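Chemist: What follows is a single structure, and I will ask about it in a moment.
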Amino acid sequence: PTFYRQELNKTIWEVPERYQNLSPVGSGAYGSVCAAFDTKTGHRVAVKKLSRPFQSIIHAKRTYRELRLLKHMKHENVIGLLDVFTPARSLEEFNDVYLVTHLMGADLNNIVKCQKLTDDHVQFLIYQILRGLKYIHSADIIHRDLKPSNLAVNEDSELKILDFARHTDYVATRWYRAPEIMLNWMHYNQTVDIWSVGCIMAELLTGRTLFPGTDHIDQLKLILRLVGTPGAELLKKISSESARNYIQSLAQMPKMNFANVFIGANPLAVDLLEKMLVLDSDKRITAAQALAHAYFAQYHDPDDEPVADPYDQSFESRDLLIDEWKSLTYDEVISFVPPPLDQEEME
Ligand SMILES: Nc1nccc(-c2c(-c3ccc(F)cc3)ncn2C2CCNCC2)n1
Ligand SMILES: CCCNS(=O)(=O)c1ccc(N2C(=O)C=CC2=O)cc1
Ligand SMILES: [Ca+2]
Ligand SMILES: [Ca+2]
Ligand SMILES: [Ca+2]
């Protein structure tokens, strides 16, 4: 294919002539994104140019990680790949990676900002998050930083999870993070993401951030004001003695009845929130269980809530050289098989 060059976000993009009318639509994890028109199919796409993918051992493994993950994700509520390309003609020239997915116009913050959502609409939005989470969790993939800005949404309220790192190479919101993540507790499970769903859903119902803490201690205090002081057994999860002593020293707070907090909400929504927003992560409802909850009765369809194929993450424990990660990434670019344009059939 013929490539052309265009300066976007102050850097040269080099893309096949198949993709036209590129214009920036913001940054993603380790990359920046442009909307484009795919002249082969007439579809609107988003193209992410990875930022400096092989600049360091951290970037190189992150690049491989992201490409492997996105090549595996095949679910209507999870960002996956229509195409992956590089202007490189060989491994020796290979320094840039572009990922292509269907264009989504907005994020969840654009949905709830200027609209009092109906309960039926909130149901649909949360349902889709949970359906996507069931799929990713079934492949032993945890998001760990689920939040409205990591939920891409189109003009019809269809939603996809994205941006789901080992090493430190921007100030992120922590308001949606599970307590065990935010405070670095020693162990956690897939239900970290269910806490985040609870935080998101609460905000869709009230129009207000549930736990808008100014720092991690203020956020913890806001959380405990809602869910109540936890037992000693939760201290078992916390390595730092200073942290444990502090939590233990706090004045004891009762759990609030969520029906007194979410005034006017559908009682089924309140019940679901009670099942998601619990500190005991082993008692937190799972994504698959939440999909069966009566709150989603009008959307739930067990024939259309699939799980993922097994996902081999053994590479995560390996230290390889930068050129080895680069070569493996090149292999994954070259081996990518685009999906059919139409992959769905009437039920
Ligand atoms: N507009 C739009 N549409 C779809 C996805 C994205 C996208 C991607 C991304 C990921 C993989 C890929 F192959 C192509 C793009 N990464 C971050 N974003 C965000 C850009 C700003 N927030 C909303 C989504 N943006
Ligand atoms: C963070 C809650 C603090 N309490 S609040 O800000 O006053 C409040 C705001 C909105 C609601 N609500 C629902 O729950 C459903 C419809 C609706 O109006 C309830 C409470
Ligand atoms: Ca259906
Ligand atoms: Ca079809
Ligand atoms: Ca069916």
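By Swiss-Prot numbering, chain A shows 6-169, 172-176, 182-359, in order.
Every residue gets a Cβ built from N, Cα and C, even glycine.
Pulled these from Swiss-Prot:
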type: BINDING; residues: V30, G31, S32, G33, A34, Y35, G36, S37, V38, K53; note: ATP binding site
type: ACT_SITE; residues: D168; note: active site, proton acceptor
type: MUTAGEN; residues: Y182 to F; note: Phosphorylation blocked
Chemist: Closest of the recorded positions to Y182 (mutagenesis position), Cα to Cα, picking from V30, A34, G36, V38, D168?
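Modeler: Closest candidate to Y182 (mutagenesis position), judged by Cα separation, is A34.
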Chemist: Can you tell me the CA-to-CA distance separating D168 (active site, proton acceptor) and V30 (ATP binding site), as a whole number of Å?
Modeler: 15
Chemist: So if I measure Cβ to Cβ from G36 (ATP binding site) and keep only same-chain residues at least 6 apart in sequence, which ones fall under 8 Å?
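Modeler: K53, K54, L55, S56, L104 - these are the non-local Cβ neighbours of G36 (ATP binding site), listed in sequence order.
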Chemist: How many Å lie between the CA of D176 and the CA of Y182, given 5 residues are missing there?
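Modeler: It comes to 11 Å between the two flanking Cα atoms.
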Chemist: Could you measure the widest C-alpha to C-alpha distance across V30, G31, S32, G33, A34, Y35, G36, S37, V38, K53, the residues recorded as binding ATP, and give it to a whole number of angstrom?
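Modeler: Largest pairwise Cα separation, rounded: 14 Å.
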Chemist: Taking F169 and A172 as the residues either side of an unmodelled run of 2, what is the Cα-Cα distance to the nearest Å?
Modeler: 9
Chemist: Got a sec? Which of these binding-site residues, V30, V38, has the most Cβ atoms within 10 Å?
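Modeler: Ranked by Cβ atoms within 10 Å, first place goes to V38.
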Chemist: Around the Cβ of the residue listed as 'active site, proton acceptor', how many other Cβ atoms lie within 10 Å? Please give the count over every shown protein chain.
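Modeler: The answer is 17 other Cβ atoms.
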Chemist: Across all chains shown, how many C-beta atoms besides its own are within 10 angstroms of the C-beta of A34 (ATP binding site)?
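Modeler: The Cβ of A34 (ATP binding site) has 15 Cβ neighbours within 10 Å.
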